[PDB]
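Accompanying notes for the structure given below.
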Amino acid sequence: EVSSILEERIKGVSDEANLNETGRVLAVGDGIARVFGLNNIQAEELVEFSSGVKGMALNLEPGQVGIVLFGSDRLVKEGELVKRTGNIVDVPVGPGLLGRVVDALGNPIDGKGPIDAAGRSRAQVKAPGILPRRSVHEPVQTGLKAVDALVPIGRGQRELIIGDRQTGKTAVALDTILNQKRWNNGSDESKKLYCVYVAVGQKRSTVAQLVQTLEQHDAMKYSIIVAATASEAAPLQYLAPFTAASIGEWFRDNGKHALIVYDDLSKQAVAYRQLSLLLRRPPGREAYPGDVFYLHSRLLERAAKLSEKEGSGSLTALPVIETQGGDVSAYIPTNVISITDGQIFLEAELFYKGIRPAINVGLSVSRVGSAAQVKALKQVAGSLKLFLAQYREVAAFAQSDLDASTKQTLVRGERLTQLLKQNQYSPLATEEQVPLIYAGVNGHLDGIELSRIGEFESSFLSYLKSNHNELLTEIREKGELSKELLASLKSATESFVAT
Amino acid sequence: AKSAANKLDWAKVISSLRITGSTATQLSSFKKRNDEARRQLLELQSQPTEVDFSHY
Amino acid sequence: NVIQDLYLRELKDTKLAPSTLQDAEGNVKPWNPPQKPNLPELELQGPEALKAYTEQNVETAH
Amino acid sequence: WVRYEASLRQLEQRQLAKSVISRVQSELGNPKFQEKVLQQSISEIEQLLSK
């Protein structure tokens, strides 16, 4: 058993071959080593040192090569023999990475042994051209109202999630993965996202809580977790998003829909800053190097909704930006904003002030998000953003006397805001979001006293199912609210209002 | 099935509005709704009764 | 070579002998037999209900 | 039950891991340490001639 597996492994050690290897380390420390020899070396190779650690050749210079140690300096030392892997940095990619935690070297840190992987693919790969790119049509549903309504999110898009640290930052994304459990545990592969959670710079303990939550919601089987914790070395952290995206691209290049959440790219910036400084390349604004724009932009544009030629694959990016104080003019945030489609700025003040989840509607945009929305969620949600940007206006100037028109808006607005809120780590179904939005929009929640809003939601949904889940089944399949359905729903909702 | 029961019930709630009495009507309505809704959550809660010893 | 020496020595001299099932049990949740919660017997049963209903349903409040 | 079963396999593997270390220390004692250099030598002779 354990003996047989070990014996198979021992048998799999068999002879070393001659070939161009061996450089000798000289000046080493500061996480770069200067190696003598390595005369013919492909650029950006992976070299494995006989210190049992690997590095990526960065600077190919006349007479010397400067490896960058992808791993601890502790074991590397002067006059060590550096052996050429001979290959550019590639990472295993395939189908069997699904439901396996791995670290950045692809080592199974789920420890479920060797990963099944179809291929390996180069860490840096250019983004697909204009011609392979079809405009978005399929939505991504997060199961959180307003995060689908007010913020419309669709496949392929680089839809930014920006906000402040540890405001349960992770939770917004986790909820997305969870809602799409329903569809991803579906049988339609057009309705299967394969979602990748990139955990960079987070405590290994915290990641272990995340892993445990994901396995509690039995969500592990449709998702991969790549991990590059805070302790884990900065060059590994630098290569961590890029590697994850390669894995994502294999799904995308199976034409299959996928999504990747990059938590947190701001920590990649600090890592790249560290790396750059240790390469003593000049620092940029806020001490973040000048190629920081290039770093983020090359990463981000690999996420796309490809055309029919490429099998209409998606790789929806959700990159998670950690703003220092809500510094929305800060160099790293602004640089990311410019690359990304939309923003999903999360209002920290409101978060603290009991709006969970808190979405700063003003600072949330989605560049091409709204044509991903299904017609039901366009019709029902029609103008609710405007209405709540009338609530935004109304409460702006509310701070004396209120005209009845203003008061009506305020009463609706305050109550509508209550409706938006969701219980953290428990997202609602897509089907369910349609009536709730219907209620408020069609003014059924206008009268409902503020205290009972929570009751209204649960009771309304229970009512709808018990009275006629037929309506919901229809809206589930049709995905368009017919005039008959609209009237029937008006009638039904009014019926619930009465009770 | 259950939807018939509820259609007549809620029709009767807004009818009972129009006549005297409601003292113990709402408690009856609450009870039949309660267990019916408990049974709905049951019926969605239900996973197959069997150990899948095929793989396990 | 080194493979052979290591292989021989390691494999041969290592003898498995793990914990018993009894010892294992502590480190796991043990088997659970049927629960058998009986059949509860409800109200609106017995002639307590009948006399109550005749009398109670003789006068009700608005 | 499955979980602890996997745990026992891991525990067995780390036990056999420290036994591998013990076997390594034994190997490096032997003048097999000397005699196997001859084996490597002839193997390299064969190998490098096969290059």
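Numbering of chain A is taken from Swiss-Prot, so the residues present carry the numbers 44-442, 445-544, in order.
Yeah, the Cβs are placed from backbone N, Cα and C, and that goes for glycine too.
Copied over from Swiss-Prot, here are the features:
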{"type": "BINDING", "residues": "A:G206, A:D207, A:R208, A:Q209, A:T210, A:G211, A:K212, A:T213", "note": "ATP binding site"}
{"type": "MUTAGEN", "residues": "A:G291 to D", "note": "In ATP1-2; growth-defect"}
{"type": "MUTAGEN", "residues": "A:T383 to I", "note": "In ATP1-1; growth-defect"}
Secondary structure of A:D207 (ATP binding site) (DSSP, helix/strand/coil): strand
Among A:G206, A:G211, A:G291 [recorded positions], residue with fewest other Cβ within 10 Å: A:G211
A:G206, A:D207, A:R208, A:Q209, A:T210, A:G211, A:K212, A:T213 excluded, remaining Cβ within 8 Å of their centroid (ATP): A:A214, A:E365, A:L389
A:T383 (mutagenesis position) versus A:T213 (ATP binding site) - Cα distance in angstrom: 19
For the recorded positions A:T210, A:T383, the one whose C-beta sees the most other C-beta atoms within 10 angstroms: A:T383
Cβ-Cβ distance under 8 Å to A:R208 (ATP binding site), same chain, at least six residues away: A:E365, A:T366
Proximal residue to A:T383 (mutagenesis position) among recorded positions A:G206, A:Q209, A:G211, A:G291 (C-alpha distance): A:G206
CB within-chain contacts under 8 A for A:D207 (ATP binding site), separation at least 6: A:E365, A:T366, A:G368, A:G369, A:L389, A:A391
Entry from the binding-site residues list A:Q209, A:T213 having the most other CB atoms no farther than 10 A: A:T213
For A:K212 (ATP binding site), nearby residues of its own chain (Cβ under 8 Å, 6 or more apart in sequence): A:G206, A:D306, A:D307, A:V363, A:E365
Integer Å distance between the CA atoms belonging to A:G291 (mutagenesis position) and A:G211 (ATP binding site): 25
